[PDB]
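Note sheet for the following structure.
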Amino acid sequence: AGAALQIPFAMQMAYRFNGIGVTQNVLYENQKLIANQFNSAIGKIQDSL
Amino acid sequence: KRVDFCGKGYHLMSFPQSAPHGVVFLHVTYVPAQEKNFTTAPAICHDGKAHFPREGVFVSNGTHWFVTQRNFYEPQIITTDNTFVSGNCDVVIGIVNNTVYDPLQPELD
Ligand SMILES: *[C@@H]1O[C@H](CO)[C@@H](O[C@@H]2O[C@H](CO)[C@@H](O)[C@H](O)[C@H]2NC(C)=O)[C@H](O)[C@H]1NC(C)=O
Ligand SMILES: *[C@@H]1O[C@H](CO)[C@@H](O[C@@H]2O[C@H](CO)[C@@H](O)[C@H](O)[C@H]2NC(C)=O)[C@H](O)[C@H]1NC(C)=O
Ligand SMILES: *[C@@H]1O[C@H](CO)[C@@H](O[C@@H]2O[C@H](CO)[C@@H](O)[C@H](O)[C@H]2NC(C)=O)[C@H](O)[C@H]1NC(C)=O
Ligand SMILES: *[C@@H]1O[C@H](CO)[C@@H](O[C@@H]2O[C@H](CO)[C@@H](O)[C@H](O)[C@H]2NC(C)=O)[C@H](O)[C@H]1NC(C)=O
Ligand SMILES: *[C@@H]1O[C@H](CO)[C@@H](O)[C@H](O)[C@H]1NC(C)=O
């Protein structure tokens, strides 16, 4: 939408949780589990491929 | 709100014009400009409680902390009407110490 403006990635993930109706404390208080789940999900794609 | 469906930027409004066998759309959009960098933090710890912005981000100009809206820089001081509380400050990665100002009790002298 213009020039790239940097933001830390967990803070971008919190904006995106807001965009679906969940408060952002739910992301910050679960950060490690959410990242573990994303990593297992990405590791399952290359296994199926 | 569909990205790039009505031009580049944040769609404000669009005007139609007729062409021969066709149509022309003049899209008016909003494009952000002249950014500055800041230090930032996800929450703020005060009295053993974690505070999150209601809307906006916590930013630091070098020595002081403010809340701003995310798309236009307009800094304000962090109060209990700017933020909400959830939990204690032991669980959030990158939490920062600052004071969150209450209006009522300095009204009550
Ligand atoms: C929410 O669901 C997750 C499942 O992804 C739970 O986390 C797992 O809990 C089991 C316990 O049976 C552990 O063995 C796993 O190692 C956990 N997974 C990860 C990625 O940490 C989590 O406990 C659930 N939360 C609640 C409150 O029920
Ligand atoms: C960050 O902004 C603050 C403004 O709040 C500057 O601090 C001073 O703060 C006092 C009381 O809050 C004001 O009376 C002053 O007018 C403010 N400015 C000055 C120049 O004294 C602070 O200087 C700013 N810091 C940086 C690094 O820009
Ligand atoms: C951002 O990354 C920096 C590393 O570049 C982290 O700084 C380190 O913090 C640890 C404490 O967890 C210290 O032991 C290291 O000495 C620091 N390294 C440097 C180079 O400063 C910083 O903590 C990270 N920020 C967050 C919020 O995790
Ligand atoms: C932010 O403020 C809290 C509140 O005091 C600090 O917590 C103290 O941390 C030190 C060192 O980690 C401990 O020795 C104290 O026992 C803690 N106090 C309490 C009341 O728990 C915290 O360290 C501060 N954060 C930073 C980065 O300085
Ligand atoms: C912000 O700082 C970075 C270096 O950390 C620099 O590359 C960038 O151009 C700066 N942008 C602005 C708007 O100051």
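We're sticking with Swiss-Prot numbering for chain B, so the shown stretch reads 1038-1146, in order.
Determined via electron microscopy, 3.1 Å.
Note: Cβ is positioned from N, Cα and C throughout, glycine not excepted.
Annotated features, as they stand in Swiss-Prot:
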type	residues	note
VARIANT	B:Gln1071 to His	In strain: Kappa/B.1.617.1
VARIANT	B:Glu1092 to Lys	In strain: Theta/P.3
VARIANT	B:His1101 to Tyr	In strain: Theta/P.3
VARIANT	B:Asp1118 to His	In strain: Alpha/B.1.1.7
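Sequence features annotated in Swiss-Prot and their locations in the structure.
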residue	record	Cβ contacts under 8 Å, 6 or more apart
B:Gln1071	variant position	none
B:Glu1092	variant position	B:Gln1106, B:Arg1107
B:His1101	variant position	none
B:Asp1118	variant position	B:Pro1140
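Contact annotation for variant positions (B:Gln1071, B:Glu1092, B:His1101, B:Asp1118) versus ligand 2: B:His1101, each with CB under 6 Å from a ligand atom.
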